[PDB]
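Q: Dropping the structure in here first, questions after.
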Amino acid sequence: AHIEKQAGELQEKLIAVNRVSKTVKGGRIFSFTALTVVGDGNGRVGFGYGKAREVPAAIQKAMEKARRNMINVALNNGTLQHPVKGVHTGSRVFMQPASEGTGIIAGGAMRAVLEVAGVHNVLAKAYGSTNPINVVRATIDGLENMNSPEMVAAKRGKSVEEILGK
Amino acid sequence: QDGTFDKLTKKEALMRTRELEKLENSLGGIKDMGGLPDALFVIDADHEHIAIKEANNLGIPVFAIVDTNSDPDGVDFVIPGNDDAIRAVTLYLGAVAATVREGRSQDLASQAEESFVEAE
Amino acid sequence: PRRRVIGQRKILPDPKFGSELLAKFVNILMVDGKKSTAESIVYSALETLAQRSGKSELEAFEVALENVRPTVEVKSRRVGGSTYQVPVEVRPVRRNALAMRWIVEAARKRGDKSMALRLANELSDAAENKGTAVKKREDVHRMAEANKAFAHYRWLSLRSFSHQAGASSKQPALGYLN
Amino acid sequence: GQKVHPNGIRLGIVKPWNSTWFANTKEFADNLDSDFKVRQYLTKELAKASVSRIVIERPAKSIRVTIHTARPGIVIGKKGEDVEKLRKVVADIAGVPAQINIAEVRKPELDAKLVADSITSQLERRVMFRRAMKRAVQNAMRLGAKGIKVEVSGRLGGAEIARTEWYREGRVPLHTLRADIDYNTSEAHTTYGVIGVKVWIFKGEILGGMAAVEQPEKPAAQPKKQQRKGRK
RNA sequence: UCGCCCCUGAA
RNA sequence: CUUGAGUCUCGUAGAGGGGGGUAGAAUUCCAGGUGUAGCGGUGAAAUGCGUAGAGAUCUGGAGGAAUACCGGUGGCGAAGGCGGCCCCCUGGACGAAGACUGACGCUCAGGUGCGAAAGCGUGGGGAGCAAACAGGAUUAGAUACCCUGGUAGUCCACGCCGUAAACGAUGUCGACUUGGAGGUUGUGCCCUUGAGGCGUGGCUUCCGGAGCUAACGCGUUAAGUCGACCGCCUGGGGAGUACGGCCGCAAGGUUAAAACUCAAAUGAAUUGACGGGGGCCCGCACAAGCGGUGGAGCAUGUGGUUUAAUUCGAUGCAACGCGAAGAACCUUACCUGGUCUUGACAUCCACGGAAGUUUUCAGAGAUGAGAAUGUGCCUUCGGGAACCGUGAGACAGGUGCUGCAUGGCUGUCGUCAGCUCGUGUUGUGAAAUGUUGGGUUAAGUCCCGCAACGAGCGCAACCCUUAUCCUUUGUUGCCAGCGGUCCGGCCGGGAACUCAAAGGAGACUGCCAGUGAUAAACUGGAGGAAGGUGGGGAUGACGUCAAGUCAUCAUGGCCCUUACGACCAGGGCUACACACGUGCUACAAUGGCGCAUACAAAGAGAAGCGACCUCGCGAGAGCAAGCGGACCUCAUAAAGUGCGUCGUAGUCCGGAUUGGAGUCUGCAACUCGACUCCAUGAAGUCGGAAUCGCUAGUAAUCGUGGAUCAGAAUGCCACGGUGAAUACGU
């Protein structure tokens, strides 16, 4: 994709951070992996999974890859414009728009991912097994998938032209 | 040209000859490349459907012909021709080597015209 | 597991036969890696043979040994399809080795003074098959010709036979013997 | 054990010896002991300059105080007053008189011992452990070296586990016989235990230091081999 | 084809 | 009203269901014939069966059960399920024109019917197989798998029970949504001029798109996208059990809990690991060979045991001739006793004395107390500096304890061809790709291909050394051409030659042919001293084993403080009734002993080796040259060889044990030194079960030297001599 870490407006942030393992021929190795997001407070948000032998380069590489998995989002107000109740992976995702005068209200991944993405008055919820790692798939289920007033308005405008043409 | 002058023995110079010439055989064709491409015609989708993925994870436009197992993706201007170049090679001679090869004959004249407006 | 050809030994011609075959008969009669002490007995026993028998210098060994060597040696390997250990028809080179070895073994079953006199008299009785070193032959060759199930490993081999054209009886094995 | 440390001929005819001297039949023992003793006191009483490595050269009528540093400007100080004091230590222990000699000038991003003691002193101020080497390797690779491979023993945080902190960057083959393989060690002696340090800098890659720059002798290319004459 | 079991724990 | 549903008509195909007939093959029984000593079974066996005639083989007769092939993801049924052939009765499905009915439909708790196999009751039938059962076998045991028999049962009729991983682990019905290929069965069309070419329905596999799924995958016959109705689940174990009800003749089935107890149980997938899973490839891994050990004695270590101590640590291989490269005292940590306490060893502070030198006594010395003598370096002449003793503390010392606090070092798989990483892509992720595949090599080696592209470590690489030939330098080394001769490289001469050892030449699949994708490579060939990682070293990765080592050394914590520290004399380490590990020496004539005789290499050396000459049986001692050296000495190499003998005996083999007499090295050799001399003369006549090494200058065997060392090698380490067998083949 394209950069989401941009001078004078960058909004670096992290999500997960942990270690994972592979069982090698000898002993067992540890790969320092982590999820990140850089925002701008205006959308443009992504995610990356680094692999490293150290925690700093785990976040380095994950923010490289964050820019390579940027998704665009555009909105008005401090809240998302459309509810998306879609589910990606086995973590169940829900997402309402909500009037200003309320917080993010979420302790999971979607506390921080729903901050960087220019939203902070959104109300969201999740069901199913607790697992922050795929709460992050609310990139798919709300930011990537959306509707906007001028999208729906051009449905109503497309139809009129066809009747005239015949 | 210095592999027989920095290596002065058979146990070195002719060891280097073997290993080098059978790299340049096919890597030859990718060292004639210039800068980063802005266009990428394809003629296949058996092993050139790599293009329609990666150069649309980056958005460098892929110009793809009609396919028998796939749909073009990117900024596509379809042209007669199908996937598999083992059964459409002779066809490409006067199809896509006559619209995309001449896709440059036409472009050069238009490019000259555009430069003239800028100059004035 | 074994890569490329085996070694070959180039050895000297004898100073009384010119042979490398009967140089290999000094080699068998070496002990403690001394060819010096070996060569003694060899010639001492050559003479003993010449007196006690007719023969010739290339028949005092040669002919006598061609009555001690079997043409089949039975080796070992657990597989056989009956837990059998298979006959192996030996190459003419390995024929030599067997008989040569056994004649020296036979002189350690004797106590008839020296070592020359031992193997000499033994070789004199070994050309008419009335020795005790020719009776070693009569167990290797007796076995082999009275019992066979060949080099096939019967269960494994049978599957291979069946696939090729349809058989259960002996033929070359197309499939694995693994 | 896990690493057997191959360096026994990498400093042979592949790179120079670090204590070149000669001794005769009953002098072997003496010359050995005397040299090593001096070096202990020497290296300890100097710490105001960044020691590349002490070396000595003993003509066996003098010994040469040939300390090398990356900062000779602190070694000299004012006048000769500094170096004088140090020279005396040598003269005392070793049975010969002694003479002051050169200390190297060049960037401190060279020599394994230069990079060793620097980060070791850092650990003894109880700052950096993992991170120690990393800074010193971005340095070392920036200018100088042709690959570095550091080893450091993990003991950090008051944790009581035996660990190995192993970081390389650039190429270090350990078996190249046509390259200047550097190798020195340091050790911290913190309250977290003992932290061994090993710095292996692959300074050369195709050029030796004693496989290059030497003079052999013979083939003199003369068809006559001179003989005494006269007849009697 | 030649049966054939049994094995306290955190690096 | 007809699109849903249903009927009518005409055909179509099929192991649909039920009933009754019928054929042959095979096994078995019975009968007869032929023929004789085995049969049968198994990995081997045994039980069993045979001369009273089996097995096999042939002929006749009889019976029971099942129908080889056919035969296929082929077909049919609601499901369960259903196979030789024929008849009868009978059900379902589908298609084709039309024709008709006119939502009559869909689903369904209850209810009702159908139920593989086993089981149960009743009556028939009984060949084979087979629970049970009985021998045999395998196994430590084997109430089993395995073998030989064999009963209920399986089979038929009728009734009953109603379960099954009753499966597509997928409720049924209706509706939709890319396609491709095959199978099967109707029917329309096309010079049907092609068994078929093009359609269109029904059913059935495989593939796969979108989508869905956590993934595997499902994928128009859905796990996709919808609706309708019903059934079920709501953590696991407890338990499909208890309790009650229901059903059954019963066996049991059916409905169906709770107490209690646990923080998981569980599904899918990832990488490695393992498999008596498979495929592939190597190594003395095996086969084929050669040589040992375990037997015996001695040497050496260890365990056990004992002792005041037998100082400590190591624990298959990778501990146990290891740390320890020689333990008389010391060493030495251990014991017993003597003895000291800021100290034997350090710094600093204070005092005196410079340290010392030669001697005395007591004592086992450690020491303790003296007797004389010394006044260097500087000085202000006191004092200090080195240094010594004593005092005092802060301290010092500790091979004291933790290798589960650690460093450093090392072993280990393994000289293994593997091991990773960056970047991109793929996957929600763990991760994957690469690194896999097709060839090939010793090699992640090289080539080709393939979402991989690059790179690092390891292999290889470059380094040494050796196999040749050349170059220098020729003394203490060489001696041809040249002379002496003393005939000896001993002297001159000659540097040619060997030799030394520094530097080069050389080998790279380089070249030739074939083979191999024309690729790498492989097989022969040539040239050469040598071909195909030439041979041997160094080279031993990143790691794993909380492997070892606080006792080489270092060090976090801990402990001892007129001591656990320190020093000394004696003793213990070499006890000992034994066991184990690693070696060495024999058991002999290819040898022993006696004579004479052949040639070595590489190291060592003024606490040293020591020629010569003298003496000693000897070990060795005296006398003494030489040597820090291609000088001289250790050094006489030994097996070997030519002769003398002995004759297969426990001996002319073998050498243990002990005594006496001597030697040497040391202050002194008593436990606890080695060598020699003479005597005594051992066990053993060549070693089970078992187990180990080795593919060539190796094995084997024979000596020699070195370190450690005042003085102790059957050990370790190194050097040469002579010098194989065997390898089809994995």
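Using Swiss-Prot numbers, chain C covers 2-179, in order.
Heads up, the Cβ atoms here are built off N, Cα and C, so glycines get one too.
As annotated in Swiss-Prot:
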| type | residues | note |
| --- | --- | --- |
| MUTAGEN | C:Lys36 to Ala or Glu | Defective in ribosome assembly |
| MUTAGEN | C:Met116 to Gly | Significantly decreases affinity for its own mRNA |
Q: Near C:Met116 (mutagenesis position), which residues of its chain come within a Cβ-Cβ distance under 8 Å, counting only those 6 or more away in sequence?
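A: Non-local contacts for C:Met116 (mutagenesis position): C:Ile42, C:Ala46, C:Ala108.
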Q: Within 10 Å of the Cβ of C:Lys36 (mutagenesis position), how many other Cβ atoms can be counted across all chains shown?
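A: The answer is 12 other Cβ atoms.
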Q: According to DSSP, does C:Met116 (mutagenesis position) sit in a helix, a strand, or coil?
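A: Note: C:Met116 (mutagenesis position) is coil by DSSP, not helix or strand.
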